[PDB]
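Trainee: Pasting a structure below so you can have a look.
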Amino acid sequence: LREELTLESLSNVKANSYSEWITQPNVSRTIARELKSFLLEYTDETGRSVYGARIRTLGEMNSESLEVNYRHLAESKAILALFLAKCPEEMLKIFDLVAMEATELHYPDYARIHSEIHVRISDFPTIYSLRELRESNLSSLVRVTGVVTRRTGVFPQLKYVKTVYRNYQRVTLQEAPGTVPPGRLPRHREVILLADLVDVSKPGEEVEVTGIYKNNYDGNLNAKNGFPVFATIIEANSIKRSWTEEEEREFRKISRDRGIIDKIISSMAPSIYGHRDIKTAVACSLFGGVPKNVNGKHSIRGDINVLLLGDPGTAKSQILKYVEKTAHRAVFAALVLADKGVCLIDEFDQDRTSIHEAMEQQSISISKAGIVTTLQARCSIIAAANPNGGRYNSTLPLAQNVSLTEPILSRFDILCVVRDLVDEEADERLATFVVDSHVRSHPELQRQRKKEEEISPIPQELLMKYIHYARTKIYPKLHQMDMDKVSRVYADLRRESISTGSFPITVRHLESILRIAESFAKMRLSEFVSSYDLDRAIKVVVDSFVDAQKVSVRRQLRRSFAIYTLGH
Amino acid sequence: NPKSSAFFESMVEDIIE
Amino acid sequence: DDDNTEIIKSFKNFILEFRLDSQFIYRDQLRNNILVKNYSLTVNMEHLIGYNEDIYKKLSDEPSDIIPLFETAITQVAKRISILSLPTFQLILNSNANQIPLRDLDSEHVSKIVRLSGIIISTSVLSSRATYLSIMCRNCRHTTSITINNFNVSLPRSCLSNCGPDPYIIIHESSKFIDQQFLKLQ
Amino acid sequence: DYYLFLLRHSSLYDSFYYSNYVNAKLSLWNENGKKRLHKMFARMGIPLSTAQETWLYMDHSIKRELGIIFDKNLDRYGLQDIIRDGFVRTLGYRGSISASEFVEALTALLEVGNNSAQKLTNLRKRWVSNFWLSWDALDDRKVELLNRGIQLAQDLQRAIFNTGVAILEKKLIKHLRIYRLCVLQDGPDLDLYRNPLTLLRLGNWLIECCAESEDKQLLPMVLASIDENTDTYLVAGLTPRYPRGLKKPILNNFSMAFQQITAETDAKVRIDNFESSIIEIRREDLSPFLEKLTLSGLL
Ligand SMILES: Nc1ncnc2c1ncn2[C@@H]1O[C@H](COP(=O)(O)OP(=O)(O)NP(=O)(O)O)[C@@H](O)[C@H]1O
Ligand SMILES: [Mg+2]
Ligand SMILES: [Zn+2]
């Protein structure tokens, strides 16, 4: 009762099993005292007691979970780490009852904020996939990784069997495809999430889990299999999956340099040779303009939509994969998952109908058996297609080469056609680059640095951070001086289009020009659109408009439009 | 106790800062 | 036992006495509702808090138990101002407390008054619930009755007038019912 | 009564957050201040989600225990000056109000209630109607108008705070040797500072910040704001003042200085306000006026 053991006395487990040794009163009191002495005393090399700092921030956020690193607990008082690995279900009870004392030492009357605190363990030093688990692991702490396949809704659950409740949720976990051996199906397990951990993860995420491995009797399993076979579940204890001023100053430094736009475009899709215009359009779409709206029933996208007609094998799928890896959030082929992200289409009636509604609106609506509901799309669409069989025909307008309605071509911001042209020098350049990249990728630190810096002019990590920063921070505006010139150019383009008998230019083209100019301003972190932005946007839209036309109309347009497509 | 002084220092820094 | 009477007395005195400037607003509302055959009362939380905070504290701690007592107090007041028969009146509330987003409701809020908002997406057809209900005892052919109220019941088994283990059946021929409906909020 | 901005309306958290004294004491314009407020509420034993509830609906137990909770905790944050005594009035069942809240409601109603010479005449005429919109609120029969006044007061303080943070973070205060200068060339909506009273509220905010930021150099301050319709700056000269808890009073000397420069200056200026410490001057003439002012020994 009164007397206590030494830490050296705990070196000898004296009972017949671990659990029957931890649960004894004197042993338990000794463990409680030692854990409290560890929590109040552990230090960084700089002093600077980490857990005093963490308990301080626990109250700053009104939180409920204290986090403890396993390596720290193993660095001193190792036997407690061993006992924790062997008997988590007891050790964590004692540890939580110590953590409440430690937190009340900082914040007296924190019991009125939350009645109970949970300790979360981190950096457990051994890992299994869902293959290696065996019966020996039962009731032991384990660390597991996989993809979350399915998720239930959150419910309350009775805590004690006056009443109290807690939150509850179950998650299905599956082996990551990269880990599965060849020629085998993936395995599955199910995880139980309790009070603080519910809705920590979403379906499709790749997740890492620490918890107890546990089992129970099930009548149906025994009935169907005909052997005394128990079912097993994992009870999670913890689950796992910004910038400084220095980054901001570096961004501003590179943006202050001339030609940053060209360098960003050059960095786009390093592995793919040529096709600069496609890279330009993709970069413009990834940055985008600013979404705007006007009472009196008008609205303007920030998102820039792009469509690309590819001859067979002209690098379309590779750039789409590159954009998938580059972009923050995206969908590859479901518009709900693309919210404020990029939507990617590589090939192509109900799907087209859905896309018609998606391009017409920015929100999707549906009804079923009396139910009515609405959803948001709010995304940039990049699409690619094969031009009506084996090969594009340049003698004909765009409509002959596609299976699309006119409003699709009307509502997309940028349209372009890519073709496998014949040239000895271009072929030699392509072949040399291809074999050079092939050798550079062969499986057989300095090598990586040389390889990286030769690959691109900008480190793509910095570019991705730059894109995220620009998208979150920069929101450019037009300057009112030169817009008289833009109106005159618009009128002139309409007049010339009518004069040759072309399909006319429209307000959609003007709106796209302004939005693309905002994107050019955003790319250099400029809050002001400038004359050169408008010039570049005009060139892009006019060239795209010219590419859609028949050959004679094309020649007349380019002869007249020379002061826009080339000059300004 | 001197060994646990860092913990209380982290506590007391809220008073100081 | 006495606590059920004091609470009803307190709410009865609340309805009969709350003036703001010169008009007994709730006596007037309760009279004006009866003339158009509307049996309900729309109380405002802030006025209840202003009158006596203890009553609001009791209401806030245990709503499921205390709402019926206030309803029967409304009936007892309703009879005095209009008779020298009426059903039980429905209480309706208005409040300005902070809205909880629908996504944040969890186990801490069970059996608490909650204010939220959203979009209605579906509506059920009407269905019947019982309030006053009559009972026939199968063996002895004795009869009795029960009064239901719709707050969070089953048929009893204490046989009366041996009389058997489960002798009770319902006389639907002499019972009273009300409407009920289900909705979905998104 | 507590020197907390409208305690008995809105919420306790907003009462601390927008208090003019608390901003100076804990530096709420940056995250390292706001975390102190979160830390205080954590130590006091008040759940942070209840601190943000409307003060009428906040739980009765916290209401009655608040008077003792402050005695144990405000010392650790150097914030003992919050406690004081004041007057409170109540009528029937409609709830209490203190004078300190009443005057804020009245001033809000004065401020926001609903070529060059004609526009100035229209503006000054509009400002006169608010006198009657406040006069009618001194009657117990018209509490409805007083509630509207309180609703306007909250928005006014919100807008003032959102401008003060922008002034401090961008470091627009220019530290001249003799006095501190600040000029607002642009803002989210600079029209609110065209009225004198709103401008003086912003000045009082900045004066508390400057008073507590450093022990040294109690200096006069000058604050100005442009108007795009007149192309004139509205200028005000403000004194320092000593902290609350601490002996003759000081005197504002900007009146004689502005009068002398006005008598001397080529500049196109106006002086007709009863408080002579506030003047107006055209866009191009601000810099020569201030140059002659700082050259003068009258400051
Ligand atoms: N610089 C390059 N230019 C063209 N092709 C390249 C280049 N680098 C690699 N390739 C290869 O050429 C193809 C690029 O075009 P891509 O569209 O991805 O092929 P594909 O998808 O099979 N053709 P398709 O089915 O019509 O989309 C791939 O097979 C690449 O391996
Ligand atoms: Mg392809
Ligand atoms: Zn019987």
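So for chain A, numbering is Swiss-Prot's, and the shown residues are 177-337, 379-458, 475-566, 595-609, 614-709, 745-868, in order.
Recorded method is electron microscopy, 4.6 Å.
Even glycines carry a Cβ here, placed using N, Cα and C.
Swiss-Prot feature annotations, pasted as is:
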type    : residues                                                       : note
BINDING : A:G543, A:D544, A:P545, A:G546, A:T547, A:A548, A:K549, A:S550 : ATP binding site
MUTAGEN : A:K549 to A                                                    : Reduces MCM2-7 complex helicase activity. Abolishes MCM2-7 complex helicase activity; when associated with MCM5 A-422. Reduces MCM2-7 complex helicase activity; when associated with MCM3 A-415
MUTAGEN : A:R676 to A                                                    : Loss of MCM2-7 complex helicase activity
VARIANT : A:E392 to K                                                    : In allele MCM2-1
Trainee: Hey, what's the Cβ neighbour count for A:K549 (mutagenesis position) at 10 Å?
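Mentor: Total other Cβ atoms inside 10 Å, all chains included: 23.
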Trainee: Neighbours of the ATP site A:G543, A:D544, A:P545, A:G546, A:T547, A:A548, A:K549, A:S550: Cβ within 8 Å of the Cβ centroid, same chain, sequence order.
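Mentor: For the ATP site the neighbour list reads A:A649, A:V683, A:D685.
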Trainee: How many other Cβ atoms are found within 10 Å of the Cβ atom of A:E392 (variant position), counting all protein chains shown?
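Mentor: For A:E392 (variant position), the 10 Å Cβ neighbour count is 22.
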Trainee: How long is the line from the C-alpha of A:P545 (ATP binding site) to the C-alpha of A:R676 (mutagenesis position), rounded to the nearest angstrom?
Mentor: 26
Trainee: Going by C-alpha positions, which of the binding-site residues (A:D544, A:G546, A:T547, A:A548, A:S550) is nearest A:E392 (variant position)?
Mentor: A:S550
Trainee: Counting across all protein chains shown, how many other Cβ atoms sit within 10 Å of the Cβ of A:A548 (ATP binding site)?
Mentor: 19
Trainee: When neighbour density is defined as the number of other C-beta atoms within 10 angstroms of a residue's C-beta, which of the binding-site residues A:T547, A:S550 has the lowest density?
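Mentor: The binding-site residues A:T547, A:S550 were compared, and A:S550 has the fewest Cβ atoms within 10 Å.
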Trainee: According to DSSP, does A:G543 (ATP binding site) fall in a helix, a strand, or coil?
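Mentor: The residue in question, A:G543 (ATP binding site), is strand (DSSP, three-state).
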Trainee: So which of the recorded positions A:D544, A:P545, A:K549, A:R676 sit close to ligand 2, that is, with a CB under 6 Å from an atom of it?
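Mentor: What lies within reach of ligand 2, judged by Cβ under 6 Å, is A:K549.
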Trainee: With the Cβ atom as the reference point and anything under 6 Å counting, tell me which of the recorded positions (A:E392, A:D544, A:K549, A:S550, A:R676) are near ligand 1.
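Mentor: Cβ under 6 Å from ligand 1: A:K549, A:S550.
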Trainee: Do you know which of the binding-site residues A:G543, A:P545, A:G546 has the most other C-beta atoms within 10 angstroms of its C-beta?
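Mentor: Selected residue: A:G543.
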Trainee: Roughly how many angstrom lie between the C-alpha atoms of A:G543 (ATP binding site) and A:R676 (mutagenesis position)?
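Mentor: About 20 Å separate the Cα atoms of these two residues.
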Trainee: Roughly how many Å lie between the Cα atoms of A:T547 (ATP binding site) and A:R676 (mutagenesis position), rounded to a whole value?
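Mentor: Between the Cα atoms of A:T547 (ATP binding site) and A:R676 (mutagenesis position), the distance comes to 25 Å.
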Trainee: Which number gives the other C-beta atoms within 10 angstroms of the C-beta of A:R676 (mutagenesis position), all protein chains shown included?
Mentor: 15
Trainee: If I take the alpha carbons of A:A548 (ATP binding site) and A:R676 (mutagenesis position), what is the distance between them in whole Å?
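Mentor: Here the two Cα atoms lie 25 Å apart.
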Trainee: How big is the gap, in Å, between the Cα of A:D544 (ATP binding site) and that of A:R676 (mutagenesis position), rounded to a whole number?
Mentor: 23
Trainee: What Cα-Cα separation, expressed in whole Å, is found between A:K549 (mutagenesis position) and A:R676 (mutagenesis position)?
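Mentor: Computed Cα spacing between A:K549 (mutagenesis position) and A:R676 (mutagenesis position) is 21 Å.
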Trainee: Taking the Cβ of A:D544 (ATP binding site) as the centre, how many other Cβ atoms fall within a 10 Å radius?
Mentor: 17
Trainee: Helix, strand or coil for A:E392 (variant position)? Use DSSP.
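Mentor: Its secondary structure by DSSP: coil.
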